[PDB]
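Single-structure report; data block below.
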Amino acid sequence: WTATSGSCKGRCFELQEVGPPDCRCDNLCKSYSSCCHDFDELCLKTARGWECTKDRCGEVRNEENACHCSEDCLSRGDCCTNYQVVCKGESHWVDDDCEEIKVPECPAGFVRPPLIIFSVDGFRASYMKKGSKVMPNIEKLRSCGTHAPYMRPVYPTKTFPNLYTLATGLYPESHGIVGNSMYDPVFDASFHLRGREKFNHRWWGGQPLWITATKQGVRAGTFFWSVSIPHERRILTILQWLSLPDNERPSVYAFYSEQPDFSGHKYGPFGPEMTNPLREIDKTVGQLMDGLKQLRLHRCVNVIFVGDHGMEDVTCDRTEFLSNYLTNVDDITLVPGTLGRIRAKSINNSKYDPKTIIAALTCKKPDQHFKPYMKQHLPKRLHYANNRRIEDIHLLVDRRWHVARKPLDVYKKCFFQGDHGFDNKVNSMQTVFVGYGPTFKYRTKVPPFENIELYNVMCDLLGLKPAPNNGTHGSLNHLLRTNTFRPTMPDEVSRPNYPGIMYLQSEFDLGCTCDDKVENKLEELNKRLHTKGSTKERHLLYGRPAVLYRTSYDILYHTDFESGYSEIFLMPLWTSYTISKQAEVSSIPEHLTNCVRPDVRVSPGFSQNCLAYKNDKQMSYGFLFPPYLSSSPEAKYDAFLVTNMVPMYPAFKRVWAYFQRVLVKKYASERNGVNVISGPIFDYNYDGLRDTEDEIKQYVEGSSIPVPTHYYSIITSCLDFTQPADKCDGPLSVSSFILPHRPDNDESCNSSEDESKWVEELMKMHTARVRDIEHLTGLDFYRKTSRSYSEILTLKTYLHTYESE
Ligand SMILES: *[C@@H]1O[C@H](CO)[C@@H](O[C@@H]2O[C@H](CO)[C@@H](O[C@@H]3O[C@H](CO[C@H]4O[C@H](CO)[C@@H](O)[C@H](O[C@H]5O[C@H](CO)[C@@H](O)[C@H](O)[C@@H]5O[C@H]5O[C@H](CO)[C@@H](O)[C@H](O)[C@@H]5O)[C@@H]4O)[C@@H](O)[C@H](O[C@H]4O[C@H](CO)[C@@H](O)[C@H](O)[C@@H]4O[C@H]4O[C@H](CO)[C@@H](O)[C@H](O)[C@@H]4O)[C@@H]3O)[C@H](O)[C@H]2NC(C)=O)[C@H](O)[C@H]1NC(C)=O
Ligand SMILES: Cn1c(=O)n(Cc2ccc(F)cc2)c2cnc(Cl)nc21
Ligand SMILES: [Ca+2]
Ligand SMILES: [Cl-]
Ligand SMILES: [K+]
Ligand code: NA
Ligand SMILES: [Zn+2]
């Protein structure tokens, strides 16, 4: 109930929202059906439209007009945005030459430059180039300010998860808005695009920017606008708020546009119909800029022009139906479209089985346009699992396609030509970023980055301390002229032991054997030097990784590789080695096929054993430093140490062996040498964070050898590839992956073919940032480089995406 009999007189677009049953006058009252009876008459004036004309110049103020051209309008703060152009001979902002804003130029009483976020739904990255002729205002912000060629959204590439990630710095799994449609089984409640449920605050986790600001004494405009409030009225409202007295005036504001998304669904991303919406959004930007210029704020405000996601060509004929795969299609609920989420239709159905559903959906039709996953098996880069609102069964849908339950869903709900939601590395889903103002850099291009990083920057722009979030604060310092955030490297928590030779061979009863019994002072001193770290500068190029948690571990040196060996997990946390362009690949000699060697530096008690692998009929083993890349036949024996062994399913060893024997040398050849750091990951609760020992669900049978859920590699070389990886003077180049350690290759439909036809495709899908690996391992990389720390932070956030340009 609302008492709509109150009045909006003197309250239009009030900032503080009044609670029921009092009627409301704020920019959301329409969404709640709660506006005072006179809200339209008073607050949504339209008379005479949105622009001054020469005949209105100097008019007698008529309060009924949408905006004013009378002499008093600048002091009232309610001129039409083109007032000074039409009436006072001024130029439009877009017609002015770009001039560097070295310092804020603000009116008296402004304590800080305001921030205005201009957000655009479905604004695909390539519109910046393809629409450039029809977007002069946006093209000027872009060329004069700081811009990226694109910004990467979060998965799923839907509106509510992306806008709320922009606002929070959080992955959807952490903020809770994991789709545009959701069921929360604890609440027993459903969230929908349409309806009242989505207004309940219990869906919305983390701390969005407007709350961060308010809590720290920075006033915020409201970030949401009822759909029926026209864009011209939104801009005029922002400009009116900016004319409030200093103690009342917000410092941060958001504008939102439903375009070009709304038309892009109807017409596809590049339909001829799309030129007009792009022109219209450009005109709205021009109104804002002209309006700021009238207020003398155009060299004071920082403006961010940012999108939520792009838009792909998708038609009703490109739909896969689960009714063509499942016998039991009426026993499941499907969240459908550009992703799939599957759960039981009834929690009382004891004959529901996820294993049979997954098997029925796996590589069943030659050109199948979706792939099923249990959510914990999704690429870790998507960070899409650790929330009860995310169904265990997930379908990753190919770009340009939909999935639906039955054909009748598609025609009893072609219509649309565009959609979005796909994998966030897909080129058509990429969106835009431009920052313009005194605090941003002048005429500066920055590399692509993820939208989770922006919250920290928006906090820096406002002098706010960000709430804990998933950005890496300092990674976007290169966008900023001032207000940079200068973090210190984390302190190492555990210091390594450096064991010498402490055990005789016969102390070990590991059930291992090696044919290594062949017996020179010219080389005996040499072998000692290698075990003491004489080659470590070659193989550990960026310092040792720091261990950021409490544990017991040893540094182990070898001719060809260095490792940090965990006495707790019985295997390396990390193994580091460098492969030059000139390195040669060799085979594992026949007599060494099954060779495993005790390490006399490490006690039998803290070592793996071969008998456990013999007894465990599902589990085999591989090596972190590859025996294929040994520098000499003698150095090769080090690669078979029990301290370089890790547990591996046979199906996984197909993947790992091809990576180590073929791909490492291919990358060294292409990149002029590479440095590789590889190791295990344990994430059994799929939270993106390193497991403690008590979270491990699987061990090698009969032993305390824990089974990794994933294996990582970080592959670093010189960005200037004229220099070899081990003699690099300037910036670095990285690619990394987090491969799932699975007992089958059911993910790769072409796996019965030679590894050359499917392994690199799998690895590309599981590409990762260094920062993802840091979370998963509790390690901190790149501690000793010649590079600035902010530059290293940017490197650690890099994702190699393997999309075309
Ligand atoms: C991305 O960045 C984010 C933000 O930094 C990272 O997420 C943080 O990770 C921390 C570790 O996982 C986590 O810290 C925990 O906080 C618990 C209290 O949590 C509440 O309070 C905070 C602060 O206001 C709030 O933010 C939380 O919000 C969550 O929950 C509500 C649901 O009510 C949601 O609306 C909201 O969206 C958010 O959900 C997300 O996180 C929760 C977990 O908190 C997930 O379950 C959801 O799926 C979703 O992803 C909360 O309202 C605190 O209780 C924890 O302490 C436990 O563990 C420690 C061990 O050290 C121990 O000392 C305690 O005893 C306690 O254990 C007890 O409880 C156990 C479980 O019930 C039980 O088994 C034991 O026996 C014990 O009794 C813990 O410190 C922090 O909450 C989140 N924050 C957010 C916003 O998500 C995220 O990791 C980053 N991601 C990556 C990849 O880096
Ligand atoms: C889900 N969601 C949000 O979090 N915001 C606020 C917001 C966040 C980031 C931003 F850059 C601008 C505005 C929204 C505004 N409008 C709509 Cl239809 N949905 C929204
Ligand atoms: Ca974990
Ligand atoms: Cl969804
Ligand atoms: K075995
Ligand atoms: Na397969
Ligand atoms: Zn859309």
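Numbers in chain A come straight from Swiss-Prot, and the residues shown are 51-463, 468-573, 576-591, 617-886, in order.
According to its header, the structure was obtained by X-ray crystallography, 1.5 Å.
Even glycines carry a Cβ here, placed using N, Cα and C.
What Swiss-Prot says about this one:
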- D171, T209, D358, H359: Zn(2+) 1 binding site (BINDING)
- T209, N230, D311, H474: 1-tetradecanoyl-sn-glycerol 3-phosphate binding site (BINDING)
- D311, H315, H474: Zn(2+) 2 binding site (BINDING)
- 98-142: domain 'SMB 2' (DOMAIN)
- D171 to N: Abolishes lysophospholipase D activity (MUTAGEN)
- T209 to S: 15% of wild-type lysophospholipase D activity (MUTAGEN)
- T209 to A: Abolishes lysophospholipase D activity (MUTAGEN)
- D311 to N: Abolishes lysophospholipase D activity (MUTAGEN)
- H315 to Q: 20% of wild-type lysophospholipase D activity (MUTAGEN)
- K430 to A: Impaired secretion. No effect on lysophospholipase activity (MUTAGEN)
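Swiss-Prot feature annotations superimposed on the structure.
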{"residue": "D171", "record": "mutagenesis position", "Cβ contacts under 8 Å, 6 or more apart": "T209, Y306, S307, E308, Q309, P310, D311, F312, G357, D358"}
{"residue": "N230", "record": "1-tetradecanoyl-sn-glycerol 3-phosphate binding site", "Cβ contacts under 8 Å, 6 or more apart": "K208, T209, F210, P211, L243"}
{"residue": "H315", "record": "mutagenesis position", "Cβ contacts under 8 Å, 6 or more apart": "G172, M361, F470, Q471, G472, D473"}
{"residue": "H359", "record": "Zn(2+) 1 binding site", "Cβ contacts under 8 Å, 6 or more apart": "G172, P203, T207, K208, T209, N212, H474, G475, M483, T485"}
{"residue": "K430", "record": "mutagenesis position", "Cβ contacts under 8 Å, 6 or more apart": "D764, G769, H791, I819, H847, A849, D853, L857"}
Using a 6 Å cut-off on Cβ distance, which of the recorded positions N230, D311, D358, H359, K430 come close to any atom of ligand 7? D311
Where the model skips 4 residues between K463 and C468, what's the CA-CA distance in Å to the nearest whole number, could you check? 12
Neighbours of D311, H315, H474 excl. site residues, C-beta within 8 Å of centre, Zn(2+) 2: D171, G172, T209, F312, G314, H359, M361, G472, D473
Using the Cβ centroid of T209, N230, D311, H474 as the reference point for the 1-tetradecanoyl-sn-glycerol 3-phosphate site, which residues of the same chain not in that list have Cβ within 8 Å? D171, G172, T207, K208, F210, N212, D358, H359, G475
Taking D171, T209, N230, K430 as the recorded positions, the residues having C-beta under 6 A from ligand 4 are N230
Using an 8 Å cut-off from the Cβ centroid of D171, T209, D358, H359, can you name the remaining same-chain residues around the Zn(2+) 1 site, in sequence order? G172, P203, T207, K208, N212, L213, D311, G357, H474, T485
Among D311, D358 [recorded positions], residue with fewest other Cβ within 10 Å: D311
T209, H474 as recorded positions, winner by CB count within 10 A: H474
Since 2 residues are absent from the deposited coordinates between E573 and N576, report the CA-CA separation in Å as an integer. 8
